[PDB]
Amino acid sequence: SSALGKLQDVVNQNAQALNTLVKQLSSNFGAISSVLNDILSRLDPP
Amino acid sequence: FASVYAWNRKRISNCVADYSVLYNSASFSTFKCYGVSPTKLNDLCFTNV
């Protein structure tokens, strides 16, 4: 009422991984943008 | 026109730009578009041309 770190750590690890997964949807990896509506909404099919 | 070593620089601004009258004028010997293919110009908006 005033220690559950082993239970807190497995929650934290899973959330830290799920956030890293979503934060990767905003990297270019060597492209002109991160949005498909910007490569498409401004680029030919080739 | 202007020399090649002191080119001009006009800052087109808030307006209604119709790149179709350009694209289809057939008077141009060279019309290359790099960031964006030409036909999709009349469907996008920027900050400054």
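All residue numbers given for chain A refer to Swiss-Prot; the residues shown span 939-940, 944-987 in order.
Cβ from N, Cα, C; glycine included.
Among the natural variants in Swiss-Prot, A:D950 to N has the note: In strain: Delta/B.1.617.2, Mu/B.1.621. The residue drawn here is the original one. Spatially close to A:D950 (variant position) yet at least six residues away along the chain is no residue at all, judged by Cβ distances under 8 angstroms.
Listed in Swiss-Prot as a natural variant, A:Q954 to H is described as follows: In strain: Omicron/BA.1, Omicron/BA.2, Omicron/BA.2.12.1, Omicron/BA.2.75, Omicron/BA.4, Omicron/BA.5, Omicron/BQ.1.1, Omicron/XBB.1.5, Omicron/EG.5.1. All protein chains considered, the CB of A:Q954 (variant position) has 10 other CB atoms within 10 Å.
Other C-beta atoms found within 10 angstroms of the C-beta of A:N969 (variant position) number 8, with every protein chain shown included. In Swiss-Prot, a natural variant is listed as A:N969 to K, annotated with the note In strain: Omicron/BA.1, Omicron/BA.2, Omicron/BA.2.12.1, Omicron/BA.2.75, Omicron/BA.4, Omicron/BA.5, Omicron/BQ.1.1, Omicron/XBB.1.5, Omicron/EG.5.1.
Among the natural variants in Swiss-Prot is A:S982 to A, noted as: In strain: Alpha/B.1.1.7. Secondary structure at A:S982 (variant position), as computed by DSSP, is coil. Taking a C-beta cut-off of under 8 angstroms and a sequence separation of 6 or more, A:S982 (variant position) has no same-chain neighbours.
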Report task. List which of the variant positions A:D950, A:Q954, A:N969, A:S982 have a Cβ under 8 Å from any Cβ of chain B, in sequence order, or say none. Result -> A:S982
Requested in this report: Could you state the whole-number distance in Å separating the C-alpha atoms of A:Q954 (variant position) and A:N969 (variant position)?
Outcome: 26
Report summary line: DSSP says A:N969 (variant position), in three-state terms, is coil
